2 protein chains.
Amino acid sequence: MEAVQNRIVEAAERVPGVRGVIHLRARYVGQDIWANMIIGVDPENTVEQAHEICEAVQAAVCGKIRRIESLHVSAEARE
Amino acid sequence: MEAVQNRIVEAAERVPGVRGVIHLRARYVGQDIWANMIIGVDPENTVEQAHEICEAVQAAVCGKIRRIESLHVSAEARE
Ligand code: NI
Ligand code: NI
């Protein structure tokens, strides 16, 4: 698990607009990972931008870590 | 194992100068991976360049796939 978590964080931090991973909760459902995470974003991004960054994160992380079968990503202002 | 192999190939293909992964043999030594691989390179690169590309591959792949504890990388001309 720690290895997979590190990969998740690393992958999310490489997406344009991510200001760190604020929270990540991952669990195994069998051999699959289900995860929920919160990213920081620029407070001055629009809500639509923040939604776009979240969807980019989801795409990036799921594309890199094939065992993830469910990933929810939300955003919070971070300075 | 197949998952780790895919990661190895993907990581090697992203290094400047790699013209595919020609061969990859990976084995588990306990929970660690030991691997030997051959990359393609431009026939017109110098032997020194090809050595540099191999060392870049080793660095890239070991940095991405933490379970690898031994990785030998050689090069062959590829068109
Ligand atoms: Ni949308
Ligand atoms: Ni040297």
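Here, residue 1 is simply the first one shown, and the rest follow in order.
Each residue, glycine too, has its Cβ placed from N, Cα and C.
According to Swiss-Prot, the experimentally introduced change A:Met37 to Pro (Swiss-Prot position 250) is described as follows: Severely impaired magnetic response, cells make very few, small magnetite particles, less MamB and MamM protein accumulate. CTD no longer dimerizes, CTD has cannot fold properly and is unstable. A:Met37 to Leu (Swiss-Prot position 250) appears in Swiss-Prot as a published mutagenesis result, with the remark: CTD behaves like wild-type. Annotation of the published mutagenesis A:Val47 to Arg (Swiss-Prot position 260) in Swiss-Prot: Loss of magnetic response, still stabilizes MamB, CTD dimerizes, binds cations, dimer interface is tighter and twisted; the original residue is retained in the structure shown. In Swiss-Prot, a published mutagenesis experiment is listed as A:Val47 to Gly (Swiss-Prot position 260), annotated Nearly wild-type magnetic response. Listed in Swiss-Prot as a mutagenesis experiment, A:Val47 to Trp (Swiss-Prot position 260) is described as follows: Significantly reduced magnetic response, many fewer, much smaller magnetite crystals formed, still stabilizes MamB, CTD dimerizes, binds fewer cations. Here the residue is the original one, but Swiss-Prot notes a mutagenesis experiment at this spot, A:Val47 to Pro (Swiss-Prot position 260): CTD dimerizes, binds fewer cations. Loss of magnetic response, still stabilizes MamB. According to Swiss-Prot, the Fe cation 2 binding site annotation covers A:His51, on the basis of a curator's inference. Under mutagenesis, Swiss-Prot gives A:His72 to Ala (Swiss-Prot position 285) with this note: Wild-type magnetic response, no change in magnetite crystal size, number or shape. Listed in Swiss-Prot as a mutagenesis experiment, A:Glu76 to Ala (Swiss-Prot position 289) is described as follows: Nearly wild-type magnetic response, fewer magnetite crystals of normal size and shape. Feature annotation from Swiss-Prot assigns Fe cation 3 binding site to A:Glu76; the stated evidence is a curator's inference.
Considering other CB atoms within 10 Å as the measure, the emptiest surroundings among the recorded positions A:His51, A:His72 are those of A:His72.
Reduced to three states, the DSSP call for A:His72 (mutagenesis position) is strand. Across the fold, the C-alpha of A:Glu76 (mutagenesis position) and the C-alpha of A:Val47 (mutagenesis position) stand 10 Å from each other. Shown are the mutagenesis positions A:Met37, A:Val47; of these, the residue with the fewest other Cβ atoms within 10 Å is A:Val47.
A:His72 (mutagenesis position) sits 11 Å from A:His51 (Fe cation 2 binding site), taking the CA atoms of both as reference points. Mapped onto three states, the DSSP output places A:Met37 (mutagenesis position) in strand.
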